[PDB]
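The structure under discussion appears below in the form of structure tokens.
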Amino acid sequence: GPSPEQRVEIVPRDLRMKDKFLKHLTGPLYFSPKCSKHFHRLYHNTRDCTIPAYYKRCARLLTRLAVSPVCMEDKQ
């Protein structure tokens, strides 16, 4: 894509492509404000969601978050 997937870890602020891809790969993961902090750690700390190469691993890691009782009001 616009980022180096397999070349270098560094990507410009145009890394917004990640959010665009993930939201379409998984669907609406827009979560709860209670769980907002977990999403922010799982998006900003994890090499999955930072580095554009690991789009799939990020996507799954967010999905299981968005559907677990912290992001999901409904008890699964």
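For chain A, we keep the numbers from Swiss-Prot: what you see runs 77-152, in order.
Structure method, as recorded: solution NMR.
Every residue gets a Cβ built from N, Cα and C, even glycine.
Per Swiss-Prot, mutagenesis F97 to E is noted as: Slightly reduced affinity for receptor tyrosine kinase LTK. For the recorded site, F97 (mutagenesis position), the DSSP three-state label reads helix.
Swiss-Prot documents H100 to E as a published mutagenesis change and attaches the note Slightly reduced affinity for receptor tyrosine kinase LTK. Counting only same-chain residues six or more apart in sequence, none has a Cβ lying under 8 angstroms from the Cβ of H100 (mutagenesis position).
For the mutagenesis experiment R123 to E, the note given by Swiss-Prot reads: Reduced affinity for receptor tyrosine kinases ALK and LTK. The Cβ neighbour count for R123 (mutagenesis position), using a 10 Å radius and every protein chain shown, is 11.
Where Swiss-Prot documents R136 to E as a mutagenesis experiment, the accompanying text is: Reduced affinity for receptor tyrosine kinases ALK and LTK. A helical conformation is recorded for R136 (mutagenesis position) in the three-state DSSP classification. The Cβ of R136 (mutagenesis position) lies under 8 Å from the Cβ of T102, each on the same chain and at least six residues away in sequence.
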Rounded Cα separation (Å) that holds between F97 (mutagenesis position) and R123 (mutagenesis position): 16
